[PDB]
Structure formats: C-alpha cells, structure tokens
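Peer 1: Supplied in structure tokens, the structure appears directly below.
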Amino acid sequence: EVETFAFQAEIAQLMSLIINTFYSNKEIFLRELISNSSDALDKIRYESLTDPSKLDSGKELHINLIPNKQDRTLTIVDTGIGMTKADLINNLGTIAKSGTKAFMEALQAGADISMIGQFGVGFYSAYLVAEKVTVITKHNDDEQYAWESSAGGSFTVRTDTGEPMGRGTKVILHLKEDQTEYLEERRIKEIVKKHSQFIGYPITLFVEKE
Ligand SMILES: NC(=O)c1ccc(O)cc1O
Ligand SMILES: [Cl-]
C-alpha cells in the first residue's frame, strides 16, 4: 500500500524557503524541470551507447508538456533513465543535503532563488507553483513507482498500478489556484523559448480540447 517518509530536515527547510519566500520570478520552475529531464535523457542515451537493449523500453528520447485545465495540472513527461525506488526516497536522485547547504550559502552571498539548479536541487522549484507534486517513474529492471508530496515535512511512495510508462519520469504539478497562467499555451511557449531554447531533445507542448 503506501509508505510515508519524513524529509531530511535540510530538505524540509529548502521546501519551506521556496514556499514562504516572496519571489515573483516563479516561471524558472519549468526550466529547472526541463533541465532535469534533459539530464535524465542524457543518462539513458549514454548507457545505450554500449548496451542498445537499454532502449527496449522505448527508443524515442523526448519531453512532453501536458496542461490540463480541468485537473489544474501541468505534467512534464520524459523518456529518460527513470528512478529506482531507492532514488525516489534519496531525494529524487539528488545530493540534496549538500546541495541545499551550498544553495543557502549562496543566498547569503547575494544569489537568488533562480540559481537553484546550480546546486542540484532544482526539482524543488516545483513548489513555487504547485500545492502538490506527484512523480511517476520507471527505471529499467525496477517497477513503476509514484512519489507524492504536498510539502509539510513528508512524502509518500507506492507501487503505481496506473497507466504503464515504459521508461522515464512524469512530474505532475497540481498548481496553486493563483498559478493557472502556466496552463496557457502562449505562456508555456514563451517560457520554453526564453529559458529552454537550446535543450537537445524535442519538447512537445500538448494542446487541449477548447
Ligand atoms: N532523474 C529523473 O528521472 C528525473 C528527476 C526529476 C525530474 O524533474 C525529471 C527527471 O527525469
Ligand atoms: Cl548530499
């Protein structure tokens, strides 16, 4: 069924800082998540160079952006390497304790929240715009898992019996009520063009039934 875990104290503090700090430039969350997708896609590509069978779970390396105004969700889907259960529990495959230290040492040496990705913890920028984040992931040779957190110091992990993914990671942002601009096609397109114009994988922005 469902396992509930406490965030490490430093990660809880990172999340509080992101949620509570007054900071208007919230759109960098999308750059940060697309960058994490690109890094995951680079990892499966590198493994495939010496073991082509690594791509038996899907040959196409890409990123989909899926807005849903009914559900108030923005979903970022990649076909990258995915995460094991251990990776999910260990801060979504990050060195988040040491990265959070460096980041907060930078925020005192002048830096701003937009530089979060330089510290390896850009996933947590999702909480600039999301009240809840759900991560569905599938790594070769492991099962499909669902991570979830509304912050407040805990996350859950369960085996996902939802729609099978093949391989990769899906980040489902349940947007805050005042952050629905990130479901509008023109706003998403503007952000991708501004901050993600050189990413080396196709980024397909899905459209909705009007
Ligand atoms: N390593 C991963 O699978 C991964 C983690 C976080 C994220 O936002 C995207 C990802 O592909
Ligand atoms: Cl660490």
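All residue numbers given for chain A refer to Swiss-Prot; the residues shown span 16-225 in order.
Method on record in the header is X-ray crystallography, 1.3 Å.
Keep in mind that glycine also has a Cβ here, set from the backbone N, Cα and C atoms.
So Swiss-Prot lists these for the protein:
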MUTAGEN   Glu47 to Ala  Strong ATP-binding. Strong interaction with HSF1, HIF1A, ERBB2, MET, KEAP1 and RHOBTB2. No effect on interaction with TSC1
MUTAGEN   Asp93 to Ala  Impaired ATP-binding. Strong interaction with HIF1A, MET, KEAP1 and RHOBTB2. Loss of interaction with HSF1 and ERBB2. Los of interaction with TSC1
MUTAGEN   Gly97 to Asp  Abolishes ATPase activity
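Give me the structural setting of these features: burial, nearby parts and distances.
Peer 2: A helical conformation is recorded for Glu47 (mutagenesis position) in the three-state DSSP classification.
In the three-state DSSP scheme, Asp93 (mutagenesis position) is classed as strand.
Within 10 Å of the C-beta of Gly97 (mutagenesis position) we count 28 further C-beta atoms, all protein chains included.
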Peer 1: Return the residue, from the listed mutagenesis positions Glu47, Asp93, with the maximum count of other C-beta atoms within 10 angstroms of its C-beta.
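Peer 2: Comparing the mutagenesis positions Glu47, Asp93, the most crowded Cβ belongs to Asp93.
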Peer 1: I'm trying to understand the geometry here, so how far is the Cα atom of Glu47 (mutagenesis position) from the Cα atom of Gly97 (mutagenesis position), in Å to the nearest whole number?
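Peer 2: It is 17 Å, counting Cα to Cα.
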